[PDB]
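Below is one structure, written out as structure tokens, with a few remarks after it.
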Amino acid sequence: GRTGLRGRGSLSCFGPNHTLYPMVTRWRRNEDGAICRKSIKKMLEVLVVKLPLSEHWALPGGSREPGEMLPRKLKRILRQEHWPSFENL
Amino acid sequence: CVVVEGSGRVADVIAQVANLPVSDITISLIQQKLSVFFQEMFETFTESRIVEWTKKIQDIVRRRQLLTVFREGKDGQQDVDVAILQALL
Ligand SMILES: Nc1ncnc2c1ncn2[C@@H]1O[C@H](COP(=O)(O)OP(=O)(O)OC[C@H]2O[C@@H](O)[C@H](O)[C@@H]2O)[C@@H](O)[C@H]1O
């Protein structure tokens, strides 16, 4: 539809600017190791980042300007260097 | 047998399933209502205990003549006597 602002803005190029948002999920265990329980469903854990000048938690997702290292474009400094390519595999 | 409402763990889970039809008991519904009231030891339940307690609650709420709830009317909070008399009759 319409947004109200003509132009490119702070985005890279026109149209879509393609990016990949990976998420990691795992279960939340009790002191015993069994799954902690809600009223009906269960408890889930995600791994999130907080940047020093974002004041917010967000997903470690990067712009898909590089091919496979776009999660590394989110998480080269975050995850690893060589084992990062292994986890990318 | 008269059960008293608003009292404890087993009393509430019997009193909730009082006027229900006998076929409407689901083994999911049993552990659902169980783990909220047994919330201290809710994780200590296994499936064999759930099916045993479901069978027992089934065979109890079948015989609707021999059971009564106190209902915890809580506006007069009259006596046990008004409950015990009807549970006699
Ligand atoms: N979907 C969104 N929801 C909320 N805020 C957003 C979103 N997308 C972008 N922003 C905000 O827009 C601002 C500019 O976007 P980018 O800088 O392109 O986003 P990013 O590169 O992921 O963040 C860079 C981070 O580095 C710090 O220097 C800066 O404080 C920023 O938090 C950022 O502060 C970011 O918080």
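Just so it is clear, chain A uses Swiss-Prot numbers, and the residues here are 1329-1417, in order.
Each Cβ is built from the backbone N, Cα and C atoms, and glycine gets one as well.
Record features, source Swiss-Prot:
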- A:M1397 to I: Only slight effect on activity (MUTAGEN)
- A:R1400 to Q: No effect on channel activity; when associated with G-1407 (MUTAGEN)
- A:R1404 to Q: Abolishes channel activity (MUTAGEN)
- A:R1407 to G: No effect on channel activity; when associated with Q-1400 (MUTAGEN)
- A:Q1408 to E: Decreased channel activity (MUTAGEN)
Query raised in the report: Which mutagenesis positions of A:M1397, A:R1400, A:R1407, A:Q1408 contact ligand 1 in the sense of C-beta under 6 Å?
Result: none
Query raised in the report: At the level of the C-alpha atoms, what whole-angstrom distance separates A:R1400 (mutagenesis position) and A:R1407 (mutagenesis position)?
Result: 8
Query - For A:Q1408 (mutagenesis position), the number of other Cβ atoms found within 10 Å of its own Cβ - result: 14
Report summary line: Same-chain residues at least 6 positions away from A:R1407 (mutagenesis position) with a Cβ under 8 Å from its Cβ, in sequence order, are A:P1388, A:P1399, A:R1400, A:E1415
Report task. Taking only the Cα atoms, work out how far A:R1404 (mutagenesis position) lies from A:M1397 (mutagenesis position), in Å, as a whole number. Result -> 8
Query raised in the report: With every protein chain in view, how many other Cβ atoms are within 10 Å of the Cβ of A:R1404 (mutagenesis position)?
Result: 14
Report task. For A:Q1408 (mutagenesis position) and A:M1397 (mutagenesis position), determine the Cα separation and express it in whole Å. Result -> 12
Report summary line: Fewest neighbouring Cβ atoms within 10 Å among the mutagenesis positions A:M1397, A:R1400 goes to A:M1397
